[PDB]
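This report refers to the structure that appears directly beneath it.
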Amino acid sequence: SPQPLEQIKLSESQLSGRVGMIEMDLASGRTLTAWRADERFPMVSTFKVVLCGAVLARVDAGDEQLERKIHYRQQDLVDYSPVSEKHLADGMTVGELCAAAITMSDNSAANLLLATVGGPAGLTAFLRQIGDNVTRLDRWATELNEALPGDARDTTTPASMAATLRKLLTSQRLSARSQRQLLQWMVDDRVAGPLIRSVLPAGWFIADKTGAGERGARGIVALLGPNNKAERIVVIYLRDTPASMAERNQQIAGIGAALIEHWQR
Ligand SMILES: OC[C@H]1O[C@H](O[C@H]2[C@H](O)[C@@H](O)[C@H](OCCCCCCC3CCCCC3)O[C@@H]2CO)[C@H](O)[C@@H](O)[C@@H]1O
Ligand SMILES: *C(=O)/C=C/N[C@@H](C(=O)O)[C@](C)(Cn1ccnn1)[SH](=O)=O
């Protein structure tokens, strides 16, 4: 594989779309690679990680409990609720809802949680409170993936997202237990995690949340590193490409391969 920046360029050339990327040391925030890092990209399902960071902040403040059971109705379900559709009779705890939203990208679970933090506006205000003045959530779970060109709704930038994830995971804004919980949910991703491990060389750590939307929108926020350590945060978004999902996946994997082959920078 070529150097990371050269692979990123090749990916835009092959997809006819924009790639947004940031590679950052998780412990210190050192930015290693930055491409279109201040440009807007649809967050798609990656917003679910920030969502649960806001929920954990409420738990830390004593305004929420991960144990609290939420009972909902069938009428509350939206498109793609693999976990939540199974608990109409018994409900789900807030913690279970975050596990379902992050590890299975359960949309009804995300919407139920979103309501607890004040909706899209409430989540955006939480982002503003931790110092992210760019990322914005404007719509609910199954409408935020539209990705209209020029539409600023439901977008983030690679730099903003990376900084925000680092803040949630390591800045002590969240309690030690909450930081550990957010990390574990990402480690537990069932949608892309196992697949990524199957193609990663032995010794590489992976935790992640992926997403996809219209007009080729694709995204992944992840922790990656050799020696089984979450050494760096890597955020990659793709937008406005007519490419098949398989090729968008292949290009992202290619950027990952370039990082792996040229790690010491
Ligand atoms: O020299 C380094 C490595 O080179 C190859 O590994 C390949 C691997 O066989 C391939 O499957 C993967 O594809 C990349 C898979 C990445 C999947 C997604 C990664 C995510 C993680 C974070 C966000 C962006 C992408 O590339 C590596 C590096 O070339 C060799 O097979 C391996 O033995 C060797 O240790
Ligand atoms: C978040 O990015 C969600 C994207 N796609 C979801 C969805 O829109 O609800 C589906 C269900 C694909 N999917 C399943 C699990 N993760 N993504 S839709 O694109 O089929």
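Counting begins at 1 with the first residue displayed.
Structure determined by X-ray crystallography, 1.8 Å.
Any Cβ shown, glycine's included, is placed from N, Cα and C.
Swiss-Prot lists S45 with the feature active site, nucleophile. Reduced to three states, the DSSP call for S45 (active site, nucleophile) is helix.
All protein chains included, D76 (mutagenesis position) registers 15 other Cβ atoms within 10 Å of its own Cβ. For the mutagenesis of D76 to E (Swiss-Prot position 97), Swiss-Prot gives this note: About 1000-fold increase in binding affinity of S.clavuligerus beta-lactamase inhibitory protein BLIP. The structure shown keeps the original residue.
In this structure, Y80 (mutagenesis position) belongs to neither helix nor strand by DSSP; it is coil. With a cut-off of 8 Å between CB atoms and residues at least 6 apart in sequence, the same chain places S105, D106, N107, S108, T142 near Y80 (mutagenesis position), listed in sequence order. In Swiss-Prot, a published mutagenesis experiment is listed as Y80 to H or Q (Swiss-Prot position 101), annotated Reduces resistance to ampicillin about 60-fold in DH10B E.coli strain.
For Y80 to F (Swiss-Prot position 101), Swiss-Prot lists a mutagenesis experiment annotated as follows: Resistance to ampicillin unchanged in DH10B E.coli strain.
Per Swiss-Prot, mutagenesis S105 to G (Swiss-Prot position 126) is noted as: Reduces resistance to piperacillin about 8-fold in DH10B E.coli strain. Decreases resistance to combined piperacillin and tazobactam between 4- and 16-fold in DH10B E.coli strain. Increases resistance to combined piperacillin and inhibitor LN-1-255 about 2-fold in DH10B E.coli strain. The 10 Å shell around the Cβ of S105 (mutagenesis position) contains 25 further Cβ atoms across the protein chains shown.
In the three-state DSSP scheme, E143 (active site, proton acceptor) falls into the coil class. As annotated by Swiss-Prot, active site, proton acceptor applies to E143.
Record note (Swiss-Prot), mutagenesis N249 to V, Q, E, C, T or H (Swiss-Prot position 270): Reduces resistance to penicillins about 8-fold and to cephalothin about 8-fold in DH10B E.coli strain. Decreases resistance to combined ampicillin and clavulanic acid about 2-fold in DH10B E.coli strain. The unchanged residue is displayed. DSSP gives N249 (mutagenesis position) a helix state. For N249 (mutagenesis position), the number of other Cβ atoms no farther than 10 Å from its own Cβ, over all displayed protein chains, is 18.
Record note (Swiss-Prot), mutagenesis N249 to A, L or I (Swiss-Prot position 270): Reduces resistance to penicillins about 60-fold and to cephalothin about 120-fold in DH10B E.coli strain. Decreases resistance to combined ampicillin and clavulanic acid about 8-fold in DH10B E.coli strain. The unchanged residue is displayed.
Taking Cα separation as the measure, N249 (mutagenesis position) is nearest to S45 of the recorded positions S45, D76, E143. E143 (active site, proton acceptor) sits 11 Å from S45 (active site, nucleophile), counting Cα to Cα. Secondary structure at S105 (mutagenesis position), taken from DSSP and collapsed to helix, strand or coil, is coil. The active-site residues under consideration are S45, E143. Their Cβ neighbour counts within 10 Å are lowest for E143.
Proximity to ligand 2 (Cβ under 6 Å from any of its atoms) holds for these recorded positions out of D76, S105, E143, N249: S105.
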